[PDB]
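**Q** Structure in structure tokens, see below.
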Amino acid sequence: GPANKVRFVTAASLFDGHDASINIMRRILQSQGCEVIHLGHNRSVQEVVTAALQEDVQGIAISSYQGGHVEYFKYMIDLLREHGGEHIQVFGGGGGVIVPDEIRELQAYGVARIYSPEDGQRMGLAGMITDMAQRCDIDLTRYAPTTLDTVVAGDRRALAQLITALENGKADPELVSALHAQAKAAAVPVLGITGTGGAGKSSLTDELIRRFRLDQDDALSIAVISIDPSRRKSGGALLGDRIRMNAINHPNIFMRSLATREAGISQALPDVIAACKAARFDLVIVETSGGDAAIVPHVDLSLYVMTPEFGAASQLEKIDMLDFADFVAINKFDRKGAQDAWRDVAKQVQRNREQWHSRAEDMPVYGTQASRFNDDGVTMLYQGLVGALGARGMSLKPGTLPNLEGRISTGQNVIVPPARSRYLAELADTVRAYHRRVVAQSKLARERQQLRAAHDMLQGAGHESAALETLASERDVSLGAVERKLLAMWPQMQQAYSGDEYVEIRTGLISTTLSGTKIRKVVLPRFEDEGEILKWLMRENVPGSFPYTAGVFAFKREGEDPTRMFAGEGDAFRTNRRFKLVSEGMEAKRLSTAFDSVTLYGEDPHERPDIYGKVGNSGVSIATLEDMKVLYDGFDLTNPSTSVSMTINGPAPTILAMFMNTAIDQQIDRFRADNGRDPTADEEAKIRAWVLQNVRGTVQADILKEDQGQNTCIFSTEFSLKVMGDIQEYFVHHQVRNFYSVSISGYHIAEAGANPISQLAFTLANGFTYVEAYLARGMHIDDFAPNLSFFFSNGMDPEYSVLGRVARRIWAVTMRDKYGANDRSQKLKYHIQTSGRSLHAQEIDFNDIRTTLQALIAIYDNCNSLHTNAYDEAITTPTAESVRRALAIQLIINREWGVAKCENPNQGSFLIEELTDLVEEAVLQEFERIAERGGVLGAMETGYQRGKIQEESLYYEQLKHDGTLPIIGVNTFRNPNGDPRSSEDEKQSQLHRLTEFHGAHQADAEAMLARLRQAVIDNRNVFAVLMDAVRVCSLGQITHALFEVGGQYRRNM
Ligand SMILES: CCCC(=O)SCCNC(=O)CCNC(=O)[C@H](O)C(C)(C)COP(=O)(O)OP(=O)(O)OC[C@H]1O[C@@H](n2cnc3c(N)ncnc32)[C@H](O)[C@@H]1OP(=O)(O)O
């Protein structure tokens, strides 16, 4: 532990989701005795600086892995000098993105240190943190004011420094007494908010502060004192209440996180409060963790916060806080037994107050749900607090908020009903039951054949025993209806695949080799045993037949390969050229779009250094519908041989609306060109409706994965799911049957370290959650199931070879048995991308070897779409030459490779069938573990997924570093000889195209945006409005509109 109390503010830069490294740095800082105010990811400079200034820290640690770091730090250094924080030292992350010329530049600008990857290897990760902590080991109490004149005047930076003095007991004794004297005469209300651990203390507080801002039109000056007993023996702590605060980013709001001993509230808080009271605030809010009623004698009003899980009704007779609390908030009122929790608590408070002459429903016990946007429950609690604070001497304007009455929150958008909690377990039983039938029916089919076989052998010998036939006849009825038809069609099935054509229409079955050998596309088994035949027909039928283990289609398509390559760079014009380069000479126009971090967060490009640096870098910059049209110019989106994939999650409904309008306008253009006249009202509507049906493509939009470790979500999970459903409803209404609403991904999960079994199980579980959610909404299974794309990562692990086939069978069986859906719904279609986790910077030429083997098993196992990574993936975005080597891997396997001429080469293999069985079972067991945690959503409350992933990640690293798990070129066979974005004009282009778009729709802008908000308030279809909104509004405008009526995502520690 250092001399002074070293405080830090840590965060990831704006639009930066790579918050994996900064969460490691804040651990080492914490362990070395530093109080860390962690801000999480996606933090603007204006945010980080405001935090640093209010907390009054010695140092700031910022990680930047999305680029644009130079403009970012320059902004922060500038903004810190302007608002009295030049003594605060800014540090750069361990990102190897920043070249030496930029490190030297920024350090010369004002940045304390930027640690090069060279410094990482030399000093060590703990070494860099130790250096950074020692630099910030300075006393900040000397910068504190000596007169209250500054603080009382309204200076918040002076207040922040004054507190640093008061907290360290280095303030003048005469100054302190004069401070309390000022506070006593100030007469300002102090609300205390205490509660049990993990009850939503900060979440509810933030929402309550938001209530204050909305109700009083940001007229109130609120100071927030967060108290966390994390301060260990080393002196280090973690102050993570600020990360959950979204409504504090405003000049009238001030927040200070205090780290107190885990044993003993020190005599510092009543001073800190007095300081805020003297700073002429309107209201001081003080919150604590796990409830400790050591805050009661220091506040005017106390608020006990709890969850419905309090145990038996007798436990409430032990809680001292229920005897003092002026208000009680039962937060997370969406949980089970919340209703009974309310009556138990309300009765207990009535008993404690001995108010038998009152109604239990009148008690200050509120059922709140801070997680739900604009929750009336929270508002009801707020209405109560105001009346209490108002009577206790506080000036308040008449409220603008709906002054509704009641005590409990009025329900919520129930995603997965508690009755369907065990849905994953039910599916596990569904599959296992199918297998037990396979075993039983197989034995029946075997015996039936054995009897009639032995019966015929007796007639050839002479003596006959018809008693054998009596037993065989019993087997005929014992065998199921579908099982019997399977064996019946088997000889006929063999004749079909026997010929050279699959005879109406015909299809080639045989590809003749260079030697003259005939290679059958689909090779059928040669089993004599009818038990084996039935067993095979039920467990792994031919491609295109239930359970579609070897594929969902009969034969691989001649027109389109599974090839679909990831692209996206600079502005729409540049990517449009890269799209043509990849699909050069191919009838199969299969595009895969990647957006820049600015677009991925639903923002418009802007001059501000925060955003400007990010524009165009690492993905195409798409801000308006015009940009979208340029992106796919020339390409016929409605053409049957053209599918367009696009990677977007948060802003997915808006981007999809743009893509739809683009595809529609392409045909309106093609009509005005072919006829020379614009289509009439009836002609246009006929065209528009046709486009929606026949348009092919896929948008990712996996929201549940964004809270699984990616951390790139901008909207509240509940809101996104509502709009997600709005899209899926829209697809149904207009018969959009060629577009996939959500590409349920598991790639990001795998990159995080998850082994194949975990990746597959979680992804399927997530997919099943989306299914359960839509069913609870009221959609039919055959309406949304055929619109479900999947996304997996292929690594080197054995389980990857049988991943796709397992995913297909688990889906096909459950969809037919559990949900009773049609054939089109039982067919799981997925996209496989080779693993980037297996691609290393050490010996990059080896990566093509790994990417080949992964591509092979993907193609072997009849994947629906394949992306191949470049050999220099660990260093930069795929270059021009390097994207050809990636594309050649697919071309060589599909065209040159002989075994690939056969479309079911996996089938029959003893290894494949065993691995298929093993992996399938392992997934089912994982389904069960998640089910007994409340389903996927319930498990995410515990952070079960994120936890397991982080575990398996470290187990991989524990073996890779050790040498147990060999990696060629990395931990073995190391090389003796080998020791070791976006044009400025393009950024200006996007800015000009934006302001040009904005001026062109200035009249219809606000009108459309207001309509969009009202559609959320009136609980209408959001996507339906977006289909009109994107034609007069930009991405940023639409996103910001929804922020006001859908709320922003709240960060998790
Ligand atoms: C670090 C960041 C990494 C990332 O995020 S990368 C993610 C990017 N996303 C992707 O690469 C893939 C996107 N998803 C997709 O392309 C699709 O969802 C999918 C299902 C994988 C592929 O779709 P498509 O290739 O267009 O084909 P499809 O399965 O939708 O079906 C099209 C219709 O055409 C027909 N068809 C195509 N191939 C056939 C065949 N072999 N046999 C018989 N019929 C066939 C068929 O009619 C089918 O429609 P339907 O099955 O009758 O409803």
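Heads up, chain A uses Swiss-Prot numbers, so what you see runs 22-285, 288-313, 317-529, 536-1012, 1021-1093.
Per deposition record, X-ray crystallography, 3.5 Å.
Cβ atoms here come from the backbone N, Cα and C positions, even for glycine.
As listed in Swiss-Prot for this protein:
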- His39: adenosylcob(III)alamin binding site (BINDING)
- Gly219, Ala220, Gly221, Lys222, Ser223, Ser224, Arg265, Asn357, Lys358, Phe359, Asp360, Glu973, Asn1092: GTP binding site (BINDING)
- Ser223, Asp262, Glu310: Mg(2+) 1 binding site (BINDING)
- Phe587, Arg622, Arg728, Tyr772, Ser821, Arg856, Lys861: substrate binding site (BINDING)
- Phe598 to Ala: Switches the substrate specificity and enhances the catalytic efficiency of the isovaleryl-CoA mutase over the native isobutyryl-CoA mutase activity about 4000-fold. Is even more susceptible to inactivation than wild-type during turnover (MUTAGEN)
**Q** For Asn1092 (GTP binding site), what is the secondary structure by DSSP, using just helix, strand and coil?
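**A** In three-state terms, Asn1092 (GTP binding site) counts as coil.
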**Q** Cα-Cα separation of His39 (adenosylcob(III)alamin binding site) and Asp262 (Mg(2+) 1 binding site), in Å?
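**A** The Cα atom of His39 (adenosylcob(III)alamin binding site) is 21 Å away from the Cα atom of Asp262 (Mg(2+) 1 binding site).
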**Q** What's the number of neighbouring CB atoms sitting within 10 A of the CB on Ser223 (GTP binding site)?
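**A** The Cβ of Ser223 (GTP binding site) has 25 Cβ neighbours within 10 Å.
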**Q** Per 10 Å Cβ neighbour count, which of the binding-site residues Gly219, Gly221 ranks highest?
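**A** Most Cβ neighbours within 10 Å: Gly221.
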**Q** Among the binding-site residues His39, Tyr772, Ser821, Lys861, name every one whose Cβ is found under 6 angstroms from ligand 1, counting any of its atoms.
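**A** Going through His39, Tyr772, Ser821, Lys861 in sequence order, those close to ligand 1 turn out to be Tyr772, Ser821, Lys861.
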**Q** Under a three-state reading of DSSP, tell me whether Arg622 (substrate binding site) is helix, strand or coil.
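**A** Going by the DSSP assignment, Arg622 (substrate binding site) falls within a strand, counted as strand.
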**Q** Would you identify the secondary structure of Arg265 (GTP binding site) according to DSSP, in three states?
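**A** Going by the DSSP assignment, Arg265 (GTP binding site) falls within a helical segment, counted as helix.
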**Q** Name the residue among the binding-site residues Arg265, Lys358, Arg728, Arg856, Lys861 whose Cβ has the smallest number of other Cβ atoms within 10 Å.
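**A** Output over binding-site residues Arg265, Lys358, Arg728, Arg856, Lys861: least Cβ neighbours within 10 Å is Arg856.
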**Q** Using a 10 Å cut-off on CB atoms, tell me which of the binding-site residues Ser821, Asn1092 is the least crowded.
**A** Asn1092
**Q** Take the C-alpha atoms of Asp262 (Mg(2+) 1 binding site) and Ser223 (GTP binding site) and report the distance between them in angstrom, rounded.
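**A** Between the alpha carbons of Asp262 (Mg(2+) 1 binding site) and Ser223 (GTP binding site) there are 6 Å.
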**Q** Whole-number Å distance between the CA of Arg265 (GTP binding site) and the CA of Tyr772 (substrate binding site)?
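**A** On Cα coordinates alone, these residues lie 34 Å apart.
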**Q** Measuring Cα to Cα, tell me the gap between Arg622 (substrate binding site) and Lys358 (GTP binding site) in whole angstrom.
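**A** On Cα coordinates alone, these residues lie 45 Å apart.
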**Q** Measuring Cα to Cα, how many angstrom lie between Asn1092 (GTP binding site) and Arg856 (substrate binding site)?
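**A** So the alpha carbons of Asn1092 (GTP binding site) and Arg856 (substrate binding site) sit roughly 39 Å from each other.
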**Q** Below 8 Å Cβ to Cβ and six or more residues apart, same chain only. Which residues does that give for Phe587 (substrate binding site)?
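**A** Non-local contacts for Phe587 (substrate binding site): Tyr528, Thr539, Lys553, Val554, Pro575, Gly576, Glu935.
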**Q** Say you check the Cα of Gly221 (GTP binding site) against those of the recorded positions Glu310, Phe598, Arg856; which is nearest?
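**A** Of the recorded positions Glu310, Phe598, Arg856, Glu310 has its Cα closest to that of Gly221 (GTP binding site).
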**Q** Looking at Cβ-Cβ distances, which residues of the chain lie under 8 angstroms from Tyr772 (substrate binding site) while being 6 or more apart from it?
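**A** For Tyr772 (substrate binding site), the qualifying residues are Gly729, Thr730, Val731, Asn819, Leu820, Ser821, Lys861.
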**Q** Any same-chain residues 6+ apart from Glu310 (Mg(2+) 1 binding site) with CB under 8 Å of its CB? Would you list them in sequence order, or say none?
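**A** When sequence neighbours closer than 6 are ignored, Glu310 (Mg(2+) 1 binding site) has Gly213, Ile214, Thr215, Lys222, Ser223, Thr226, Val245, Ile246, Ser247, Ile248, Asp262 within Cβ distance under 8 Å.
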**Q** Can you figure out which of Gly219, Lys358, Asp360, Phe598 (the recorded positions) comes closest in space to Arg856 (substrate binding site), comparing Cα atoms?
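**A** So, of the listed recorded positions, the one sitting closest to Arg856 (substrate binding site) is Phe598.
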